[PDB]
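A.B. asks: Quick one: the structure is below, and I'll ask about it shortly.
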Protein chains: 2
Amino acid sequence: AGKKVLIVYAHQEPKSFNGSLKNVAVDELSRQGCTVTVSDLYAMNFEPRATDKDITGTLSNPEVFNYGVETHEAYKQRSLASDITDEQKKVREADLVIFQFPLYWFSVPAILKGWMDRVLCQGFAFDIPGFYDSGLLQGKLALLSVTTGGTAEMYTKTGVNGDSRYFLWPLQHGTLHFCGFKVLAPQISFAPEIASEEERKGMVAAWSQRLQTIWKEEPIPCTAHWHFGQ
Amino acid sequence: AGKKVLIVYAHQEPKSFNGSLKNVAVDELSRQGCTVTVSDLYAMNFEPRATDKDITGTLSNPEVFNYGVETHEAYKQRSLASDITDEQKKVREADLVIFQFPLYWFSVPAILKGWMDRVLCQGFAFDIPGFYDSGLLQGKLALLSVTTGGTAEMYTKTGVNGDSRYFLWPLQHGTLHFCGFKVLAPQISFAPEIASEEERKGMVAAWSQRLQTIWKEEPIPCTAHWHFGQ
Ligand SMILES: Cc1cc2nc3c(=O)[nH]c(=O)nc-3n(C[C@@H](O)[C@@H](O)[C@H](O)COP(=O)(O)OP(=O)(O)OC[C@@H]3O[C@H](n4cnc5c(N)ncnc54)[C@H](O)[C@@H]3O)c2cc1C
Ligand SMILES: Cc1cc2nc3c(=O)[nH]c(=O)nc-3n(C[C@H](O)[C@H](O)[C@H](O)COP(=O)(O)OP(=O)(O)OC[C@H]3O[C@@H](n4cnc5c(N)ncnc54)[C@H](O)[C@@H]3O)c2cc1C
Ligand SMILES: COc1ccc(OC)c2c1c(C)cc(=O)n2C
Ligand SMILES: COc1ccc(OC)c2c1c(C)cc(=O)n2C
Ligand SMILES: [Zn+2]
Ligand SMILES: [Zn+2]
């Protein structure tokens, strides 16, 4: 009574396991009466590159191009490309941002990396002052829902990939905490592709299940100690 | 000596501090007699999105598109888009791959993330099985030359950002080591925007200076302990 949720989704295939997970999040959150909006990056052909096209009108310095400066000023002067400001409006309205993506190289797919690079701009998402605990997005929740190719076992302290929390750091702390998000525990669906079709059926159901009480949840302590420590 | 180097460069502005580090690498390795190639990703308008456009033949499963499966097959059949195979030929021929980039959200800019997602495909850079010390690019070296907005002090274990090595993990270990590269110690040029003009000139010459004896360096132990301590 009531909540707004943005799902930033990065998978090429609607019939994929990621697509199922995005669709059960939409179904469950809509059923609870939440306002839901989805940014389907691939379907939108979302631009991942940080270029001077991201500024309309004229550059606060067309001699030397500096992306961060130009986008900081463009933001303040309402001169950012509309793909960007369409996304920032969705984020500004959201109480929760859920990112749904397969892990690509211990991180997000480039198209979703480009969303963070280009949407979470200085003045919108952070400022002096206003990072970490005081980043401009404080008040909001963010949650990573990741699928992997490697098994839970590979993702331990002394498994081949190291601990899941190791790759989460740049996303949870370096990006989401930096901006002021309180970060909920990641949802990780380990290795769907090596089934079973029913164990999959089941990982979907657990995600839906968890979305039922998502609003009761406590944020993780987003710390060096949480990700690396013991 | 008789060595081939590929620099993968990701900055929009030739007069930038990244541009200067890239040029000094080129000047110094060329002076040594090395064969040098640069992939200047922004200038190439390098495509970062992993889509079905990257395969030109009949898809192995056209009903449900799986980028990893379809590119693995495409690589074996030689039906990958030519921008990808152009980069693969550069990598295949290189003895050392240097990545030169500003840190973006604790990671590489999206356009370079897209290079890693699309160029390092299954069959070319790794196979399952055939990764980490068995990865397919064994015998090659890689090095990250990264510039930051944050100062060295901010990137320490007790600094706001955590230790600099924490954000290297997904790139050094999860991508480069996974593919079989031996990783040389990163070159991190801290906060050049803050540094004085002579400190900048000094950071440029420290890189040029290091490159004088690069072929004598040993790789780092690319393990959790090196990155996280403990
Ligand atoms: C989307 C985004 C995300 C970011 N995320 C992060 C992050 O997670 N962590 C973080 O720490 N930072 C982050 N930053 C900021 C940071 O990485 C960059 O600002 C960058 O590393 C600075 O490098 P540059 O080449 O652009 O510097 P420039 O601004 O080009 O360098 C300062 C310059 O010295 C220059 N110069 C060029 N050549 C020379 C030379 N030969 N001698 C002396 N001076 C020279 C220019 O004259 C200019 O004054 C982010 C920035 C953006 C836009
Ligand atoms: C460039 C790249 C880099 C990568 N890097 C990494 C990495 O660093 N680490 C790592 O661990 N992995 C990595 N991977 C592997 C990748 O993370 C996994 O392939 C991906 O997460 C699988 O998720 P998906 O949605 O694509 O699964 P899918 O293959 O689409 O689905 C698994 C199965 O579930 C089925 N399905 C669809 N809907 C449902 C439903 N409702 N219920 C049950 N089943 C359903 C599908 O049809 C399929 O049979 C990488 C892959 C690529 C292409
Ligand atoms: C390209 O990277 C991968 C592609 C496919 C994978 O499994 C299908 C990968 C991985 C990685 C990095 C780790 C990893 O554990 N797995 C399991
Ligand atoms: C978008 O992230 C940044 C943009 C600009 C920055 O400084 C110029 C940043 C940062 C971060 C994350 C850390 C950080 O320490 N700095 C210093
Ligand atoms: Zn944090
Ligand atoms: Zn390693």
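So for chain B, numbering is Swiss-Prot's, and the shown residues are 2-231, in order.
When the header is checked for method, it gives X-ray crystallography, 2.0 Å.
Every residue, even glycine, has its Cβ placed from backbone N, Cα and C.
So Swiss-Prot says this about it:
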BINDING   B:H12, B:18-21, B:104-107, B:148-151, B:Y156, B:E194, B:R201  FAD binding site
BINDING   B:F127, B:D128, B:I129  substrate binding site
MUTAGEN   B:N162 to H  Loss of activity toward CB1954, no effect toward menadione
BINDING   B:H174, B:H178, B:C223  Zn(2+) binding site
A.B. asks: Provide the three-state secondary structure of B:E194 (FAD binding site) computed with DSSP.
C.D. replies: coil
A.B. asks: Need the DSSP three-state call for B:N19 (FAD binding site) to compare against my parser.
C.D. replies: helix
A.B. asks: Among the recorded positions listed here (B:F127, B:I129, B:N162, B:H178, B:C223), which has the Cα closest to the Cα of B:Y105 (FAD binding site)?
C.D. replies: B:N162
A.B. asks: Write out, in the order they occur in the sequence, the residues of the chain not among B:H174, B:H178, B:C223 that have a C-beta within 8 Å of the mean position of the C-beta atoms of the recorded Zn(2+) site.
C.D. replies: B:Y133, B:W170, B:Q173, B:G175, B:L177, B:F179, B:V184, B:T224
A.B. asks: Given binding-site residues B:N19, B:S21, B:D128, B:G151, which are under 8 Å from chain A when comparing Cβ atoms?
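C.D. replies: Checking chain A against the binding-site residues, no residue falls within range (Cβ-Cβ under 8 Å).
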A.B. asks: Do any residues at least six apart in sequence from B:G151 (FAD binding site), in the same chain, have a Cβ closer than 8 Å to its Cβ, and if so which, in order?
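C.D. replies: Once residues fewer than 6 apart are set aside, B:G151 (FAD binding site) is near B:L104, B:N162, B:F191, B:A192.
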A.B. asks: Give the distance between the Cα atoms of B:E194 (FAD binding site) and B:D128 (substrate binding site), rounded to the nearest whole Å.
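C.D. replies: Cα-Cα distance, B:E194 (FAD binding site) to B:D128 (substrate binding site): 41 Å.
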A.B. asks: Between B:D128 (substrate binding site) and B:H178 (Zn(2+) binding site), how many Å separate their Cα atoms?
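C.D. replies: So the alpha carbons of B:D128 (substrate binding site) and B:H178 (Zn(2+) binding site) sit roughly 13 Å from each other.
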A.B. asks: Of B:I129, B:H178, B:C223, which is closest to B:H12 (FAD binding site) if I measure between C-alpha atoms? They're all binding-site residues.
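C.D. replies: Checking each of B:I129, B:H178, B:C223 against B:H12 (FAD binding site), the shortest Cα distance is to B:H178.
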